[PDB]
Amino acid sequence: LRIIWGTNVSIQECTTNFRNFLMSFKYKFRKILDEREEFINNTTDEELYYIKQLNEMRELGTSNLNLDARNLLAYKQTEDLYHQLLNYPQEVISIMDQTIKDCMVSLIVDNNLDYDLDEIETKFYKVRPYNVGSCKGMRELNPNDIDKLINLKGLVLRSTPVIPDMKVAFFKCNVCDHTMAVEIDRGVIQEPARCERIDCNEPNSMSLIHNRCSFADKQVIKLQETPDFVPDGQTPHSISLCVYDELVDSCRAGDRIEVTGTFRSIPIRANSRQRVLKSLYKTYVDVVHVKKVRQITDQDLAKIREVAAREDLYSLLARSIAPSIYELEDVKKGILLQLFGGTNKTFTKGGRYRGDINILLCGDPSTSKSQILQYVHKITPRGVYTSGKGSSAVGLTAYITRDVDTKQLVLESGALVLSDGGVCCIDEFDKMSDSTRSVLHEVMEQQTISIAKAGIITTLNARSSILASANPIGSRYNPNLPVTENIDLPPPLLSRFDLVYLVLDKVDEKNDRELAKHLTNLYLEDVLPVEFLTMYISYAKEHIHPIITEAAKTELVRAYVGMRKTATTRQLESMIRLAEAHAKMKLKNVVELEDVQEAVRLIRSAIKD
Amino acid sequence: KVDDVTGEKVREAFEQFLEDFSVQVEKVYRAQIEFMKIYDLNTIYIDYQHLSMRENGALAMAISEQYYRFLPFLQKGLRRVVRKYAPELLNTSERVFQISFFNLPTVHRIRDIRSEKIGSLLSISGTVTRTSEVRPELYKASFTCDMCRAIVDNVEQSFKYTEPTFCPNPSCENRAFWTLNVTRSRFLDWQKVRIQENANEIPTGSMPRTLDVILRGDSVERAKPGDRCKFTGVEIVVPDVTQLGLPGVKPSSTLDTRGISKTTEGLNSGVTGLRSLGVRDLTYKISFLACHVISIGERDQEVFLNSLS
Amino acid sequence: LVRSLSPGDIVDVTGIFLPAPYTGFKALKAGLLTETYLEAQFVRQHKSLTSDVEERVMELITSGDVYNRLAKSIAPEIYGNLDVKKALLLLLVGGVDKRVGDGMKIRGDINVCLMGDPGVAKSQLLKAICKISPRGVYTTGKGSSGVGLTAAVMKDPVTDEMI
Ligand SMILES: Nc1ncnc2c1ncn2[C@@H]1O[C@H](COP(=O)(O)OP(=O)(O)OP(=O)(O)O)[C@@H](O)[C@H]1O
Ligand SMILES: Nc1ncnc2c1ncn2[C@@H]1O[C@H](COP(=O)(O)OP(=O)(O)O)[C@@H](O)[C@H]1O
Ligand SMILES: [Mg+2]
Ligand SMILES: [Zn+2]
Ligand SMILES: [Zn+2]
């Protein structure tokens, strides 16, 4: 009957229409609405999409809804709310929450169970509508749609810390020490005039207790117009976004998001002291829904086990990591062994012993090493792909820098620290400067980086693995001259790399034809897992820790001695790491003869080059 | 004057905890008070786990939720315990006492700081990146009326220089024009430290978040830049005192050298209405106040033989 | 009338020429000096798939000698270097950009470098090619930094925030 002042929305019909919508709607009505042909009605027409989500939310206890606009328009009688929400979002959403308040009761007592409902009474619910209408950029927003729901798209530039907002004031009397709480409306606090206590009753005896009030959380986000839609010779524009309650700390910096929210405009004061305002408002949006652009199940465990039970797991993931790369199977073997890494240990007396494998690729200038590095970048969970051509001498480690937004101090870690526990890929290793090289030296020796600047003395943790690619001086790597002259790298730096591979390119008719054939076949338009590798890698790296047995002793000692029939002691610690990394593959819990045989074969084929 | 009933229950419960715990019968807290008496110390240490077994957490959760309002009663009960068992620790050469809590069950990161824990007892962890000088803070002020020469003492101050209002015992009428007796007033040590998030809690791409932690009393200089420290205390909120009418003309109504953010111009919700503010708008920001700090990241024969067992 | 004007347009704008109040700060020093502005009321800018363009391509096909004529008409002032003009045409068009599965990508864009002794019409040829395609930028030496200026900081005077 009665209508909220100003608008035309009435609660009475809206509540009834919404309950009819929820208990009545199914995928049947949705597929009748869209009816785009080839629409599946296989038992979906009776699934009762809303009621099942309602029940699963009740049993979970979480309050999150994804009501859509097209689905809201689907029902004939509730079509009024579709055009009644775009123009008055706040009141319709207030009705929304009020109806969801008893949507719980409508289903908890259908069978008269023993749910408490008291925690349901205390907790509140809300909705997150999306796909309200056609998406329009910030470059087309008039004052004609203020306080109306819109959908925007843009790049996230920055976020601000949590902002307190007062809800309930708290005043204490300095004479009688009486406490009373005053609600605030739209920001303004209505001051208490005199103490309510009739006996006390003193004028001007009020004191505000700042830390005894009640506060809520706010966040402000900054967006930028996407470069695709901008026209020629223009500068991108910006919009500020208000985020409240559960949605705070959701949008990371640099992401691109599409949001739904209410456009709004407020005045800003001309003079700081005076009451005066200037005749030009500022425009922003209050957001209600945000969209962007571990915990493996038991079935995943079973499929991992059965795949691990394969006869030849080595070759399959040898070919999977680099589908495009043809031949070069040996370097892929080495990279597959590197991605697991030997076990890591730190006993009290001896100290920490390294368990990371370092690989250097070098050779003729027009092979495919860069694509190989960009392949291994994606597979590994946490890693960084940055070239060593330039940048700061401590660009891979901590660099104390002045903050840009605030005139303060921030400690920013580098790329080696940010690749902790993973594989760090370095490109153009030969162009890295003589002064920054020493930094890597402390990374590959002690696995820690120390910074002592601006009154800060501290140490970080590197614990990463280095895969690097380099280029020689000239157009070919002539085998006659030894490695040292061509690669332009210090002998210790080359020596400390666990595996060094030489990629050669010789004019061979068979090889040239075979390469060109599959290259053209790839350009011609006509056994590789997609994400199994990442989960298998995580499982092997986070749960599995092999050990060494005397069977490895017998082979390892005699193999090292036979290699000593100019193999430094580094060689044996390289064989142990490779053998223990192979043991982590073909899932096991202990090393045997096969692992040490594969490791020695790999390290001697490396010697052959 | 209006008094509280829950505060009285907390005050008596704390006295009972101090007097009765004795679990090792050793009277561990009475042993600590005796050690303070003999060594002339000014701070006590209370473990949370020790308190986590009396009243099945009824006292512990009550203290944790509303530490800010219950601290005055805890200190009042401690005063009575000290008077009953060790009067020597009641006067100096009175010692402003401090209570240090530690061993909380769960630890928080800097990105879990929300306004709904303001006033609660928490523990946080972070890496220190800046420390300041040990400045003296005004604790108990003392003034003299210009005309009567009457002396007022123990004028509490919250966040700004507060002088008394209504004059003392005579007929004299006076609203202002006091003279601080800097000699009679009590002072305390004050330090501000800046901390940021740890290297592991930082996401893959992130600009680290920061916080302002206030160390006071005996806790000064215990956190050094570059170290990783675990703080514990109470989460508070600090207003902007410049627009609260500071006495001097030196503030000059928010003199600035850099330009404020236009994005948050009018977006930062400021409350108005109060008479002290006038037509101004008061703003708030979240800071931390710490009571206990821990770190998580002599060739003389006679003195050497003393330390060893 | 809003949004009728965009940066980089030569236009003839009509309106009322009015004095701004110049009040607030720095008004006292001026005293009787005022700003000014123009309230705009009219705009006169000085300067697709349809059957017309469907027939233009057919006409050019019937013309014949498309390759040689297209190469030749490029900068008719300069006489010679006809093979260079053939190659600039291939640069104007673009090769296939095919997105291969599993992450592989192949480029279809053209990279053409023109070396040679000074005073051979080096730097008219280039400028002339910029006219043909609307999407093109002529970047020069260290006088200005635009090739690698993918900066994330912009001290715009209007608001003093980063862009
Ligand atoms: N084939 C040609 N046809 C016509 N004019 C030519 C030709 N070759 C050179 N020119 C002349 O050369 C000039 C255009 O090139 P210009 O010498 O100005 O620049 P550039 O070749 O980039 O050399 P620089 O190194 O001096 O900048 C004009 O004077 C033009 O008449
Ligand atoms: N073995 C190969 N398999 C597939 N493509 C190859 C191979 N060798 C060379 N290529 C081709 O040559 C190019 C190599 O470029 P790249 O290796 O990234 O440069 P860089 O020499 O700087 O590492 C790639 O575009 C790739 O298509
Ligand atoms: Mg020239
Ligand atoms: Zn009162
Ligand atoms: Zn007086």
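All chain A residue numbers match Swiss-Prot; in order, they span 177-469, 499-731, 741-779, 792-835.
Per the header of the entry, the method used was electron microscopy, 3.4 Å.
The backbone N, Cα and C atoms fix where each Cβ goes, and this holds for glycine too.
Swiss-Prot annotations:
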- A:518-725: domain 'MCM' (DOMAIN)
- A:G568, A:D569, A:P570, A:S571, A:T572, A:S573, A:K574, A:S575: ATP binding site (BINDING)
- A:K574 to A: Loss of MCM2-7 complex helicase activity (MUTAGEN)
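For the binding-site residues A:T572, A:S573, A:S575, the largest tally of other C-beta atoms within 10 A is found at A:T572. Each of the binding-site residues A:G568, A:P570 was assessed for Cβ neighbours inside 10 Å, and the highest tally belongs to A:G568. Neighbouring residues of the recorded ATP site, listed in sequence order and excluding A:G568, A:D569, A:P570, A:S571, A:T572, A:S573, A:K574, A:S575, comprise A:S674, A:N676, A:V708, A:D710 (Cβ within 8 Å of the Cβ centroid). Of all the recorded positions given, namely A:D569, A:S571, A:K574, the one with the smallest number of surrounding CB atoms inside 10 A is A:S571. Each residue contributes its Cα atom, and for A:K574 (mutagenesis position) and A:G568 (ATP binding site) these two points are 9 Å apart. Less than 6 Å separates the Cβ from ligand 2 in the case of A:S573, A:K574, A:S575, drawn from the recorded positions A:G568, A:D569, A:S573, A:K574, A:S575 in sequence order.
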